[PDB]
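Take a look at the structure below.
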Amino acid sequence: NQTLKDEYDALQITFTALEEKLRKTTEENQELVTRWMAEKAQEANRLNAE
Amino acid sequence: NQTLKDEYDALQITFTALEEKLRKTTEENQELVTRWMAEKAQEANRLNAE
Amino acid sequence: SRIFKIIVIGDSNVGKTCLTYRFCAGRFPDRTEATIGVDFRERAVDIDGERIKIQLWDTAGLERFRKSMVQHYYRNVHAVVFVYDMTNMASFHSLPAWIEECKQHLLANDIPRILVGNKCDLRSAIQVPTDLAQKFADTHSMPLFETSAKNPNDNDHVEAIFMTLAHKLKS
Amino acid sequence: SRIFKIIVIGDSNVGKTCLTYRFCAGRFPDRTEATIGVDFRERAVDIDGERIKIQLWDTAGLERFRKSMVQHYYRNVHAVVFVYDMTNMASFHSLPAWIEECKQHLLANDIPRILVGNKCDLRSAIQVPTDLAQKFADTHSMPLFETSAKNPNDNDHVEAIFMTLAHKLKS
Ligand SMILES: Nc1nc2c(ncn2[C@@H]2O[C@H](COP(=O)(O)OP(=O)(O)OP(=O)(O)O)[C@@H](O)[C@H]2O)c(=O)[nH]1
Ligand SMILES: Nc1nc2c(ncn2[C@@H]2O[C@H](COP(=O)(O)OP(=O)(O)OP(=O)(O)O)[C@@H](O)[C@H]2O)c(=O)[nH]1
Ligand SMILES: [Mg+2]
Ligand SMILES: [Mg+2]
């Protein structure tokens, strides 16, 4: 009924917001890992030059 | 409205599972961030020697 | 070759990386990302015939990416450059917080501190009036420099700023 | 001033970091994480009167942490060390894949390559029989060495292994 409907609707909103926060965190992980790769790649090229 | 009631429950269960995955992902964020700080801190100490 | 440590403090996305890269690489960076921890850039210069290595530390502005590095910043620091975004009043209002961070980590008032406003090329979106930032710069006894990493047309070119700071440090 | 590049290839969690750290630092690393990209570890030695810098590359074993670095591994390589976990048959069965990767990236089939089985101190959990690994080692014309990064106790001490490979390379 009414009261069940709005309860679920509010939970749906929190569910969506919570997903977005997981998306941001996964984005930030990919940023960190890929940036680390750029670091070690440059260092690798420096050493292979010698 | 009984169909709405169990439907709600399933979303709640999926919500809790999503929290668990976001916790692990946030853990991995801290894993990465702290490792970056370690590398940067050592570089700082090397440079602070001069 | 005496080495001078100059740290660059300021909020995130104000243009610290673009200013340090402009001074060291002599060109505006075509692509940047959020600085993690520190980002060290060195440049050799000739001040009054002496060869000096200027060591700019591009500190981070995001609290989650600098909370562990603060005391590495303020160790053996020779000069401090505070930076705000001239197109962001909120970054200007954050300057008292950064000055508090500096004072809490330093007990000596002998080192030169300067205040720099970036992104002055965006003349249509400037939000910090020159008089207000000057009045604040005067309060804490710092020189004010309004400049741009990309195009400071007749407005305090970046190299002139750091050369002035290094010239004052050599004395 | 001669520097010899020795890469360490193998699956994840086999002990590449612990073996390279054991040779360069002389001690077993206590708290270890997944290697991201490469970990470069160098050690200077005097072989036959000549001073030689051994540069070990601790490659990654996780595909998410090594997909972009593969060809950086295989440039100017002087020696390749394959590692498998004696307590993990799956890591042993993955060796043909690494040998193929080594075939596709190398172009000289003479550089010294060795096979190393790690974690032999866990004698209660060894899964790769010595004869099987020895027969495989013979197939690809490599010496087999069963050892442990955590405790070389009267069994192919780590020092002997890398010194043997470097003593080969001086020739
Ligand atoms: N128009 C204009 N944009 C600028 C100027 N300087 C920097 N930017 C812009 O500022 C943005 C990022 O600036 P950054 O140098 O990365 O700022 P930051 O201080 O290093 O940021 P954090 O590392 O996160 O603390 C980019 O969009 C740049 O294009 C400038 O002089 N003029
Ligand atoms: N008993 C025993 N355990 C070992 C030995 N060497 C490594 N380990 C264990 O192996 C685990 C991780 O080994 P690593 O050296 O990180 O393996 P790795 O090749 O660096 O793994 P990746 O970096 O992901 O490719 C830790 O739990 C170590 O304690 C060993 O010689 N004996
Ligand atoms: Mg930056
Ligand atoms: Mg490793």
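We're sticking with Swiss-Prot numbering for chain D, so the shown stretch reads 31-201, in order.
Recorded method is X-ray crystallography, 3.5 Å.
Just so you know, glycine gets a Cβ as well, placed from its N, Cα and C.
Annotated in Swiss-Prot:
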- D:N43, D:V44, D:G45, D:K46, D:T47, D:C48, D:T62, D:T65, D:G91, D:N148, D:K149, D:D151, D:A179, D:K180: GTP binding site (BINDING)
- D:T47 to N: Affects interaction with ATG16L1 (MUTAGEN)
- D:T47, D:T65, D:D88: Mg(2+) binding site (BINDING)
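Where Swiss-Prot records a feature, it is marked here on the structure.
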| residue | record | DSSP (3 states) |
| --- | --- | --- |
| D:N43 | GTP binding site | coil |
| D:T62 | GTP binding site | coil |
| D:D88 | Mg(2+) binding site | strand |
| D:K149 | GTP binding site | coil |
| D:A179 | GTP binding site | coil |
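Set side by side, the binding-site residues D:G45, D:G91 differ in how many other CB atoms lie within 10 angstroms of their CB, and the most is found at D:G45. A count of other CB atoms within 10 A of each Cβ picks out D:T47 as the most crowded of the recorded positions D:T47, D:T62. Long-range C-beta contacts of D:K149 (GTP binding site), restricted to its own chain and to partners at least six residues apart, with a cutoff below 8 Å, comprise D:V44, D:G45, D:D115, D:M116, D:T117, D:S178, D:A179, D:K180. Cβ neighbour density within 10 Å is lowest for D:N43 among the binding-site residues D:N43, D:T65. In sequence order, D:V38, D:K46, D:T47, D:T50, D:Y51, D:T65, D:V68, D:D69, D:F70, D:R71 are the residues of the chain that are 6 or more apart from D:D88 (Mg(2+) binding site) and have a CB within less than 8 Å of its CB.
Put simply, the two farthest-apart Cα atoms among D:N43, D:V44, D:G45, D:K46, D:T47, D:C48, D:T62, D:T65, D:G91, D:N148, D:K149, D:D151, D:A179, D:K180, the recorded binders of GTP, are 23 Å from each other. For ligand 4, the neighbouring recorded positions among D:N43, D:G45, D:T47, D:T62, D:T65 are D:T47, D:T65, by Cβ distance under 6 Å.
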